[PDB]
Amino acid sequence: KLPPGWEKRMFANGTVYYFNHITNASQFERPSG
């Protein structure tokens with residue numbers, strides 16, 4: 001799946017994003033998934 005800490009999530013405007021739960025980083029750019 002996604003690299004260390006990265007987890008697929010979703011935003012109130014109706015879109016998917018990615019959150020890194022080990023660093024608190026957040027991106028739309030899909031980290032290998």
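All positions are counted from 1 along the displayed chain.
Using N, Cα and C of the backbone, Cβ positions are placed for all residues, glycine too.
Under the DSSP three-state reduction, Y17 (mutagenesis position) is assigned to strand. Here Swiss-Prot describes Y17 to A (Swiss-Prot position 23) as a published mutagenesis experiment; the accompanying note says: Reduced affinity for KIF20B.
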Would you count the other C-beta atoms found within 10 angstroms of the C-beta of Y17 (mutagenesis position) for me?
14
